[PDB]
Amino acid sequence: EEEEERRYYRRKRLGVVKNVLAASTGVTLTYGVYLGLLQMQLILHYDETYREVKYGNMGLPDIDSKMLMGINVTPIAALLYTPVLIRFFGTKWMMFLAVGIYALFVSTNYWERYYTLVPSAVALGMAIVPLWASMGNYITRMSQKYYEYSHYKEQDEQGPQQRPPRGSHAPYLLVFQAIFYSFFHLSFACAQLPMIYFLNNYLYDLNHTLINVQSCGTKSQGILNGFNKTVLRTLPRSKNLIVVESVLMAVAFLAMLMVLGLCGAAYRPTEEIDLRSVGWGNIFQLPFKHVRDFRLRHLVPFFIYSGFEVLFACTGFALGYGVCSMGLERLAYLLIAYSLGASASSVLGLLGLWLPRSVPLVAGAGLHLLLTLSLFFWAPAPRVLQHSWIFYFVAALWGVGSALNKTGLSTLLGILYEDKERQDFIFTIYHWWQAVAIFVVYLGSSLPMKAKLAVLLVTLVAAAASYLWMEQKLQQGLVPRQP
Amino acid sequence: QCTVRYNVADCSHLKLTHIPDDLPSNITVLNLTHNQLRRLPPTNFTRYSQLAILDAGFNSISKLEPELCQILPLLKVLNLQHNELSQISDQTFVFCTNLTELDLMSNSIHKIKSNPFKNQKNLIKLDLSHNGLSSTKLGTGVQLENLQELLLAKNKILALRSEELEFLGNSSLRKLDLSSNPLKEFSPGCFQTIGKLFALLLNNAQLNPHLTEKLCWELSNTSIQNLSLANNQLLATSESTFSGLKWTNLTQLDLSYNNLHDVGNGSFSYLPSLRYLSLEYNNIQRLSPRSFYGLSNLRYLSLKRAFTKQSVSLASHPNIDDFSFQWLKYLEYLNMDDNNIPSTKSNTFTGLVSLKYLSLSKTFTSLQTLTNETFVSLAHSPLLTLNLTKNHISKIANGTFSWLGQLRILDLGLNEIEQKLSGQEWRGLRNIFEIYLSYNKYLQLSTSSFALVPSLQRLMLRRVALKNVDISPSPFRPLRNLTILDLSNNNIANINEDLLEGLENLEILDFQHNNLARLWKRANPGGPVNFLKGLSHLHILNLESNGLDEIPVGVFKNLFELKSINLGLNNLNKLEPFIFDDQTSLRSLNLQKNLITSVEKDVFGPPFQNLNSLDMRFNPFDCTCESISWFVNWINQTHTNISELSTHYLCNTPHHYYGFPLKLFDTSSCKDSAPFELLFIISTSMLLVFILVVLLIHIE
Ligand SMILES: *[C@@H]1O[C@H](CO)[C@@H](O[C@@H]2O[C@H](CO)[C@@H](O[C@@H]3O[C@H](CO)[C@@H](O)[C@H](O)[C@@H]3O)[C@H](O)[C@H]2NC(C)=O)[C@H](O)[C@H]1NC(C)=O
Ligand SMILES: *[C@@H]1O[C@H](CO)[C@@H](O[C@@H]2O[C@H](CO)[C@@H](O)[C@H](O)[C@H]2NC(C)=O)[C@H](O)[C@H]1NC(C)=O
Ligand SMILES: *[C@@H]1O[C@H](CO)[C@@H](O[C@@H]2O[C@H](CO)[C@@H](O)[C@H](O)[C@H]2NC(C)=O)[C@H](O)[C@H]1NC(C)=O
Ligand SMILES: *[C@@H]1O[C@H](CO)[C@@H](O[C@@H]2O[C@H](CO)[C@@H](O)[C@H](O)[C@H]2NC(C)=O)[C@H](O)[C@H]1NC(C)=O
Ligand SMILES: *[C@@H]1O[C@H](CO)[C@@H](O[C@@H]2O[C@H](CO)[C@@H](O)[C@H](O)[C@H]2NC(C)=O)[C@H](O)[C@H]1NC(C)=O
Ligand SMILES: *[C@@H]1O[C@H](CO)[C@@H](O)[C@H](O)[C@H]1NC(C)=O
Ligand SMILES: *[C@@H]1O[C@H](CO)[C@@H](O)[C@H](O)[C@H]1NC(C)=O
Ligand SMILES: *[C@@H]1O[C@H](CO)[C@@H](O)[C@H](O)[C@H]1NC(C)=O
Ligand SMILES: *[C@@H]1O[C@H](CO)[C@@H](O)[C@H](O)[C@H]1NC(C)=O
Ligand SMILES: *[C@@H]1O[C@H](CO)[C@@H](O)[C@H](O)[C@H]1NC(C)=O
Ligand SMILES: *[C@@H]1O[C@H](CO)[C@@H](O)[C@H](O)[C@H]1NC(C)=O
Ligand SMILES: *[C@@H]1O[C@H](CO)[C@@H](O)[C@H](O)[C@H]1NC(C)=O
Ligand SMILES: *[C@@H]1O[C@H](CO)[C@@H](O)[C@H](O)[C@H]1NC(C)=O
Ligand SMILES: *[C@@H]1O[C@H](CO)[C@@H](O)[C@H](O)[C@H]1NC(C)=O
């Protein structure tokens, strides 16, 4: 029976690709809801009217700073309690629990009080890193399963029973991670839906919220050194607010349900027992013992730079340069333009399959380098609306660079390590270093300028990144063996 | 145009010239005052021929149309005051029969040589005042059968002949007015021609003693009851002056503004039926016992400003002899307000067996100190009301009011009394009800001050500089039947707790301007004094302008019958909850010019349930949801009276809402409005249950 097996493996490949698309769309919806709610809460709390009239003596800046610190410092404990927890719950089960913690953070935003919002921030900071770690592990293992099914179909007896791929699953992993990251970046534009439809028509023009701005651009001396006290021309009706937040909760629950229903199960009880056979006492030290790896010692600055540049695109650009001329009316437009640029660069890098591995990577960084130049000398004037297309130009270019660098890091980390425990370990370390970079940039607030550190880091990693590739061709020979 | 209400037409201050026709046809009142009508066209009143009364005063009508009275047969009240009606003809009022009241208060009518009052047999009130009439002749034959009120004041009448009054053959005339006319002589038999004369007024008639003597002789053998000679030139009275009035049954006599130098002995003897006597505003220099002889049935007498003036150039004091009012045994009301009598003699008020009401405000200029022998004359008189304000009283001796046993209302206010209240001054006042000690200079309370007066029901201490109030026992303790207690502007810093104890009958309490801030806040001897312990029947309460910055909880407990609270001009900012819980029958609440910031439900619930009127202007509200959301939601829905709502209700904070009216504040953008409170709990519960259930299910 040949055609029956053909149909069987066709259903299998269809299930693989549909679970991949489901996980991608779940990432999209969850991250979009999270960014939208976070932005709405940070903007709605920067005024006197909504702070004193609705709440008064509740301490909105204090609870906001406590939420921020609980989200930004908990990744340490997250790393301290992620590997054994992921191997306990599972690859898709930690995905589901982290999406549930995100939805919990969205839910506890209705009343907004200390004892209900601070634990939510702690849980979010605990679940942010292992969410992405398990996501990368799941998507890479599913790409490997897709490739192994394809090569079992095309090669029945020619394919060995042990070790099918041998570093050849790149054409099937590139096309998966490209669409995954394009959807993750389209999430950034989807996050701008509540602001455009509900919040963009409640704040006045830039002629009043941008008065006390005497120095912007290269002379920032902080995230927001000069700004008006209030930005809302009128108080937002609570009915529209509850409507938009109910829509957010509904789409979050829809993402929850579609993930649960279309993710299936990719843990494989046999391999689950295999991983349990490792033990609980040695799994706690193995990620820390993996420091002796030759690749991680040079790839850690790459993770730091990825985190630095993604947080610069999130806050350093929207609140540092886009706020110069125009106020908060065209910031969501800059964000969606950056998102579309990243989504386009996703397929632009997908088209880079024929070229070898470490070709666009440093080039992407080089892009930032060029952009960094334009971010060092040129300084836009705040009280003028002359040239506005250059902002969208730099936003699109930074999106291209960021998406290219992120997808290159993902594909390289999936290619260099093909084993399941290796995949989980390296993804965990990479995402922990990214969280540490985010925390450092959080500590890097209220600073004069973060461009010199950024450019020195990009120049330290370009040479370093090339460095790592120059020794793999000469056959150095080193790999940690912790079975 | 003209305002229409219930069968009336308010068409006055509109400056209209023509006759309006837009008014309904079933109307009965027409008010056209202060307009510029030239005349009344008798053709345009056909549409509303059912008019009952007509008012066309303050206009310039020159002639009246006789048809005007036949086209509206329901005309009963006709009023043409301040018009320019030149001459009256014979056929003018010859069709007017249903007429009842004719008012011609000003038309400059000089001569009337016809019989215009022949057919108005239903006429009751006639007014021809402020005209140029020189004779009281209104016709030839007897007419005006139902005439009762005839007014002829402010005319140029020089004589009252007997022939020019024969038309009142048998007409029961009730009120006759000849004021402001310089009559020089009275013809004999003139008043005898009138069928019945009840009242007669000659105010400002420029009579003399001989003139009023001849008038009194002419006024013999008639039924006159009320007589007024006010604003006259009656310099002095004699016995023969009022000799004619003995036959008639006079009831009320008025002698005001006559500048009477003196009263002759026995000049009032010939009158035995006099009941009301008025001697206001004269310059009497001497009084004698024989002067008031013959006034047996006198019941009303007033001597307001009846004595000699101050006379700064030459010092003169009018003296009154003893036994001046002994003949007045039936006198009930006696008044000598604003006089210059030096003091009270031993037997001034002797002989008044039935004196009940006596007013002595500003009568004595040098009384100063009362004595027990001062009120000895009034011992046999059952006085019920006595007034001593504006008397410059300084001291009160022991047993001064002992003779006045049946005294009920006593007034000592507006004086300079500077003495301690020992308590023996009120001896003998068993039936006293109200005591007025307001606006006095300086007093000192004592434990036995009000002990002899348990039956007291009203007491006033406004502006007295009260001292020694915080003593045990409370001086107000024996006042078992005390109902109204008024002490304001005393500046009493320390008040003991035992004060106002056992005062169950206490209903009204005034406590304005006494500085009660230090006593309540956090007292050094202990805690809140809560002097309102058992004042259950308290109804009206006032604590304005004491500068209190907080209200202790429990001071208003067991205060059910309380109706009104006045806490204006205070410094309170924070109000403890459950302070107004017993205030369920509250009607009026005043909190103005305070430091109130937030109004909350747990504080203002019970009082706002049945509150009638409230005043809370001039207050710095905090225009925030958590502060005033329930306040705005209540004031929007409720219908209670609010004075100056959108004008003096402002918000000082926040700075964005500085100088913004409280009514324009919107509560839709508040936390309590939207149900995210329930939405959060239901979403969190559902999500936690879902996660836990699915995780425990797929694990096993
Ligand atoms: C004893 O005689 C005095 C003086 O005749 C009486 O005083 C009178 O008290 C009444 C009640 O307060 C006054 O009426 C009020 O006057 C104020 C102005 O002061 C006015 O704003 C109020 O609307 C009200 O009309 C009255 O004016 C006052 N008399 C005088 C001449 O000022 C007193 O009541 C007498 N004691 C009795 C009758 O027991
Ligand atoms: C925030 O903006 C408001 C106006 O939108 C500023 O208020 C102005 O302050 C200046 C100071 O002299 C006044 O001359 C203007 O009349 C004010 N405008 C108003 C009240 O509408 C306020 O100063 C700004 N604050 C900051 C920190 O920039
Ligand atoms: C009014 O008070 C005076 C003084 O209190 C009384 O004068 C007393 O008169 C008696 C007999 O006439 C003397 O024995 C006392 O020595 C007097 N002085 C006193 C008691 O201090 C006067 O009698 C009183 N008048 C009336 C009518 O009782
Ligand atoms: C009026 O009567 C009072 C009664 O209260 C007299 O005051 C008392 O005088 C005696 C005499 O030494 C004292 O022992 C008491 O302590 C006083 N009582 C009070 C409450 O002070 C007062 O002397 C009498 N005055 C006149 C003029 O007779
Ligand atoms: C307080 O007021 C009450 C009510 O009038 C007084 O009680 C009256 O007393 C008289 C005298 O014995 C009786 O004739 C009445 O029948 C009582 N009326 C009532 C309703 O009980 C009482 O006497 C007053 N107290 C004082 C100290 O005067
Ligand atoms: C408002 O902003 C516009 C931006 O183009 C500017 O041209 C205009 O002069 C401003 N109006 C003011 C500052 O009153
Ligand atoms: C007519 O109106 C005036 C002023 O409005 C008023 O004084 C007068 O009493 C009124 N007369 C009648 C009869 O309504
Ligand atoms: C007075 O009015 C009544 C009611 O319309 C009418 O019948 C009568 O003729 C009028 N004249 C009189 C009573 O002289
Ligand atoms: C009133 O007097 C007139 C004549 O003067 C007479 O005709 C008429 O009957 C009298 N009326 C009464 C009620 O006496
Ligand atoms: C006469 O005077 C008494 C007492 O003031 C009064 O009741 C009565 O109405 C008066 N009568 C007239 C006609 O004025
Ligand atoms: C007035 O009445 C008295 C008492 O009845 C009487 O003697 C006298 O004759 C009367 N005089 C006239 C003029 O009627
Ligand atoms: C009243 O009698 C007194 C005392 O005999 C006397 O001095 C006075 O002159 C008399 N007055 C008149 C007006 O007779
Ligand atoms: C409240 O206003 C109504 C209507 O003006 C009035 O009838 C009522 O007496 C007022 N109540 C108070 C307590 O002022
Ligand atoms: C409440 O306020 C609104 C707007 O000011 C007004 O239209 C409404 O009539 C108010 N409520 C009541 C019961 O009058």
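Quick note: numbers on chain A are straight from Swiss-Prot, i.e. 45-527, in order.
Per deposition record, electron microscopy, 3.3 Å.
From the backbone N, Cα and C atoms, a Cβ is placed for every residue, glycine too.
One mutagenesis experiment catalogued in Swiss-Prot, A:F133 to A or W, is accompanied by this note: No effect on interaction with TLR3. Under its mutagenesis annotations, Swiss-Prot gives A:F140 to W the following note: Increases interaction with TLR3. Among the mutagenesis results in Swiss-Prot, A:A147 to W has the note: Decreases interaction with TLR3. The residue drawn here is the original one. The mutagenesis experiment A:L148 to A is recorded by Swiss-Prot, whose note states: No effect on interaction with TLR3. Among the mutagenesis entries in Swiss-Prot is A:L148 to W, noted as: Increases interaction with TLR3. Here the residue is the original one, but Swiss-Prot notes a mutagenesis experiment at this spot, A:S151 to A or W: Strongly decreases interaction with TLR3. According to Swiss-Prot, the mutagenesis experiment A:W155 to A carries the following note: Decreases interaction with TLR3. Looking at Swiss-Prot, you'll find the mutagenesis A:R281 to A noted as follows: Strongly decreases interaction with TLR3. Quoted from Swiss-Prot, the note attached to the mutagenesis of A:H412 to R states: Loss of function in TLR signaling. Impaired in its own transport from endoplasmic reticulum to endosome, lysosome and phagosome. Loss of the interaction with TLR3, TLR7, TLR9 and TLR13 and of the ability to transport them to endolysosome.
Overlay of Swiss-Prot annotations on the structure.
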| residue | record | DSSP (3 states) |
| --- | --- | --- |
| A:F133 | mutagenesis position | helix |
| A:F140 | mutagenesis position | helix |
| A:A147 | mutagenesis position | helix |
| A:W155 | mutagenesis position | coil |
| A:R281 | mutagenesis position | coil |
| A:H412 | mutagenesis position | helix |
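Using Cα positions, the member of the mutagenesis positions A:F133, A:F140, A:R281 nearest to A:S151 (mutagenesis position) is identified as A:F140. Within 10 Å of the Cβ of A:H412 (mutagenesis position) there are 24 other Cβ atoms, across all protein chains.
Of all the mutagenesis positions listed here (A:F133, A:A147, A:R281), A:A147 has the Cα closest to the Cα of A:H412 (mutagenesis position). Of the listed mutagenesis positions, namely A:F140, A:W155, the sparsest CB environment within 10 A is found at A:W155. The Cβ of A:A147 (mutagenesis position) has A:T74, A:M293, A:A296, A:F297, A:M300 as same-chain neighbours under 8 Å, each 6 or more residues away in sequence. Fewest Cβ neighbours within 10 Å among the mutagenesis positions A:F133, A:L148, A:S151, A:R281: this applies to A:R281. Across the structure, A:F133 (mutagenesis position) and A:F140 (mutagenesis position) place their CA atoms 10 angstrom apart. Ranking the mutagenesis positions A:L148, A:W155, A:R281 by the distance of their Cα atoms from the Cα of A:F140 (mutagenesis position) places A:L148 first.
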